[PDB]
Amino acid sequence: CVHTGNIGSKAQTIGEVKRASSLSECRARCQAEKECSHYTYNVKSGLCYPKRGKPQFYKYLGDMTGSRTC
């Protein structure tokens, strides 16, 4: 649900990519958008990708995709 994985999602980010100091932060960033079904937190650059709609998973080292909430 919210344990790293290193999987990126090709699902459209619901807005501008905001950087998050933690994956936890990016979770709250997803909790913000009602459309957000999951988020891809790129821990590597520290970027948070709150993503809407259905997901699409790919192997990206650094991308932690939390399924919105666990």
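Heads up, chain A uses Swiss-Prot numbers, so what you see runs 419-488.
Using N, Cα and C of the backbone, Cβ positions are placed for all residues, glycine too.
Residues or ranges marked as domain 'Apple 5' by Swiss-Prot: 419-488.
Listed in Swiss-Prot is the mutagenesis experiment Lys469 to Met, annotated as follows: Reduces binding to asialofetuin, a host glycoprotein, and ability to activate host bone marrow-derived macrophages and dendritic cells. DSSP assigns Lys469 (mutagenesis position) to a strand.
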* Structure fact -> What DSSP reports for the domain 'Apple 5' (419-488) is 10 helix, 26 strand, 34 coil
